[PDB]
Amino acid sequence: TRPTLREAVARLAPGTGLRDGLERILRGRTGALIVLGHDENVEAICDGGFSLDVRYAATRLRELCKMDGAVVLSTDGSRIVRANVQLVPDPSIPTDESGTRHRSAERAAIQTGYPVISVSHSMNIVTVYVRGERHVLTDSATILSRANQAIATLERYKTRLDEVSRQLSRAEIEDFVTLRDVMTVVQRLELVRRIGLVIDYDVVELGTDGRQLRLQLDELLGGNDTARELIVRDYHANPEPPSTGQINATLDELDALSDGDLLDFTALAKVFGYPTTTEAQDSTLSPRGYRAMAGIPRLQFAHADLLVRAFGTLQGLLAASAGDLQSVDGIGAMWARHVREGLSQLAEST
Amino acid sequence: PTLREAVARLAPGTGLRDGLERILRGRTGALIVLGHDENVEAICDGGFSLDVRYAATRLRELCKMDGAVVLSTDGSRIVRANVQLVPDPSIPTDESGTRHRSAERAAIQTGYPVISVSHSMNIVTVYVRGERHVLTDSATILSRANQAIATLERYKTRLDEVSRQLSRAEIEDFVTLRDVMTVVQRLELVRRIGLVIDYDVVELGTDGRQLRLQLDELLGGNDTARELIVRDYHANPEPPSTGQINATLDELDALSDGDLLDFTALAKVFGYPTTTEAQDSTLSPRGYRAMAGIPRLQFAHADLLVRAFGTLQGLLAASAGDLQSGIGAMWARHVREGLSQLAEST
Amino acid sequence: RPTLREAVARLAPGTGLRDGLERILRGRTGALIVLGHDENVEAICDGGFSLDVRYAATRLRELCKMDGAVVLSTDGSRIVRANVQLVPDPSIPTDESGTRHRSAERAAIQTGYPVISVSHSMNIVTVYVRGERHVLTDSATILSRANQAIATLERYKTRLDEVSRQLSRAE
Ligand SMILES: Nc1ncnc2c1ncn2[C@@H]1O[C@@H]2COP(=O)(O)O[C@H]3[C@@H](O)[C@H](n4cnc5c(N)ncnc54)O[C@@H]3COP(=O)(O)O[C@H]2[C@H]1O
Ligand SMILES: Nc1ncnc2c1ncn2[C@@H]1O[C@@H]2COP(=O)(O)O[C@H]3[C@@H](O)[C@H](n4cnc5c(N)ncnc54)O[C@@H]3COP(=O)(O)O[C@H]2[C@H]1O
Ligand SMILES: [Br-]
Ligand SMILES: [Br-]
Ligand SMILES: [Br-]
């Protein structure tokens, strides 16, 4: 049940007691070497030092780290057990680290199974070792600059997504949609998602410092998963409306594609089920109407799903009379007038 | 004084903050008492007695000497310097270090604020009645507040879209509970993000006045909108009193950020069922919002008409003479034209 | 209650304590040490850390890198506490300067035990014993003083030989 690397980095994320202590250590320029566990195996490699039983605090961690040596914490992290200790792990344990402190850190994490942090006195750099794996913490200021650059590109990817999405809707009304038109929106939908994943990683590392960025990212992305779901159900090559499993499977195959493959429209076609040939890109497609219904304001997907499965195509849905929509079981009178008005208003703009 | 009130006294643009920034560049550290009275003199040891006007330069130089500087309550004078604070050790504190424990303990006993600039951490911390706030560089606060202003602009764009949808549905007489809870949710988010940006602006002092201008435009009109949405769609059949409206708005503020998401929780506050079927149910607005949109309409006049006709769909349908039936006919002609113009624009 | 002159002997070169203080001086850390532990001293001590370790010169330096004061047992064979904040009664009067040194003398007066204070800014060791104050002097300076006296003793020895020879002849 030893902790994983990703689990350990969370323990050092902003807003935690450990991270508060490490920030004090960094401002003190003392350097440090911390062991996040204590048992018989850890004590076997711990030399001399001091044996103390004190409650953990960020200030207490800094003061004990003013002394040369290593501080050891209990497994639960609630107590500081030892300070000034000399770690003496088995030298046979391999490590490609530099310096006595950092090489001792990796060897110690490997032998005991617990994480070990090493703050460089000369470089003010925090590094955590867990089972031969290494992750370097980054100051929240640098991460925020990375995420704000990505937010700028995400805003532009949303602007281009909106322009090509509007173009596809206009083509759906005129019934001259091509596969190239759909795969143009598919590419932009995925690019928005991928930049979103980049920013999400930056948000997690920011801990409490990323709460403000969490709001900005969730609003800009918001509705992207709905859009990717709607384009798949509207334009999947399989004639019958896709099952809930089939939609998720197609979206997963899209995520599996490389960044270089997203630029290839033919690769995007394979995921939907169309041929990879250049002639297929020019081919006409007939939308089912899922996207058009979603455009209608205040229309829940449950209502639109019955109508799209019933009428089959966006052109039986458009030509429908308000009474025809009502016949479908589960569609109320009032909703039939609202949908018939919605499709008519879509025809006026385009 | 409250903690946040004290932060304004240490905020950029004030004399104290100028002095504290001087102290930070010197790496001297400091320990300052923001008050002087008979009780404070009892805990001040030795030191020097001086009567000079406060200045940023005077505060830095006096803080080069080990010990503490004491200022008068109004901050216009420096009373003593180099003092060794000796507060009662019985006073408990969860601080670490001799300087900082003396700061928190001293603030508690005297009742005045006590600032402590750490030499080892180059960090300013102010204590007020057992409370702790660490000053933050204006650059970090500005980045937080500008992301929040961007998010607030985006929240206003969504607020306008869902707000237009509700009014247009009011004309069409097909309002659902979900339509109302969408506007209620979006209104609260503008409120809460606005309060966050407000605190950052206060801490920013003179650097945040420009953000205050941007913030005051984005918020403006939010309090009126929350009041009117409660009047039109409160579950109690009788039009809610001002006391009931304010109680509903307070209960909204009491909800957590997670509850503002859940539409069913918002329904509970208004008095509707928490079930999903209730969210789909049709609701009929009272018409207070529509009448308020009509120019030159008194709230008392619109309140009489709303109590009589009940809904926005009896106000529209009512003939001009029906509105006068007791109300001034001249106003009745103005109400029918105003209601018709709203239907044409939507 | 050892006397002040007795305390200086405990801090004289060649002792364990003096080895630790010389480490502290080379480190420029400063320190505040209490050479005794009883129930009354603990009454004046705050949080800090509680350790039961044998004294060593190296061990004393590292604990004195942390802010606060370290407390030793009466005989000095064990170290009881580190990072402690002694808070003696401010009523005890002293015209000392700085929070550490005035706190040092007040602590020695109240407890009756010696308390050493090494100044970070001046690299000066001062010991307080029952309201008395003595500043230690580096062995280099004392040796220069004592060699001046040895020169005067040799010249006084020659002068003694001349007057003694003069007296014997007169006898
Ligand atoms: N076996 C060895 N082989 C080669 N060189 C050796 C060595 N042992 C020590 N040194 C050298 O001595 C420097 C200072 O050692 P010190 O223990 O004073 O200062 C140490 C000690 O406070 C701590 N540290 C390093 N390894 C440690 C360990 N295994 N356990 C506890 N603390 C450790 O990190 C400090 C800085 O280490 P850094 O490597 O930068 O600097 C080291 C390194 O250059
Ligand atoms: N009663 C006591 N018990 C244990 N250790 C004691 C002590 N009094 C002083 N020290 C130790 O001496 C250090 C230096 O004190 P100094 O007087 O040079 O310089 C002091 C002094 O100018 C100021 N300071 C702390 N407490 C104060 C107080 N109550 N009144 C005025 N100034 C205070 O903060 C400076 C740095 O304090 P810091 O804690 O960083 O570091 C302290 C602490 O390690
Ligand atoms: Br290093
Ligand atoms: Br400090
Ligand atoms: Br000093």
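Residues displayed in chain B correspond, in order, to Swiss-Prot positions 7-331, 334-354.
Placement of Cβ uses the backbone N, Cα and C atoms for every residue, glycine included.
Positions annotated as ATP binding site by Swiss-Prot: B:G73, B:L91, B:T104, B:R105, B:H106, B:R107, B:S108. The number of other Cβ atoms within 10 Å of the Cβ belonging to B:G73 (mutagenesis position), over all protein chains shown, comes to 22. In the three-state DSSP assignment, the secondary structure recorded for B:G73 (mutagenesis position) is coil.
Experimental mutagenesis at this site is recorded by Swiss-Prot as B:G73 to A, annotated: Retains diadenylate cyclase activity.
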ATP binding residues B:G73, B:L91, B:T104, B:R105, B:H106, B:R107, B:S108: largest Cα-Cα distance, in Å and rounded to whole number: 14
Sequence-ordered binding-site residues from B:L91, B:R105, B:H106 with Cβ under 6 Å of an atom of ligand 4: B:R105
B:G73 (mutagenesis position) and B:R107 (ATP binding site), Cα-Cα, nearest whole angstrom: 14
Cβ packing number for B:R107 (ATP binding site), 10 Å threshold: 22
Cα-Cα distance linking B:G73 (mutagenesis position) and B:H106 (ATP binding site), given in Å to the nearest integer: 12
Cα-Cα distance linking B:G73 (mutagenesis position) and B:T104 (ATP binding site), given in Å to the nearest integer: 11
Rounded inter-Cα distance in Å - B:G73 (mutagenesis position), B:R105 (ATP binding site): 9
Least surrounded among the binding-site residues, given as B:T104, B:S108, when other CB atoms within 10 Å are counted: B:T104
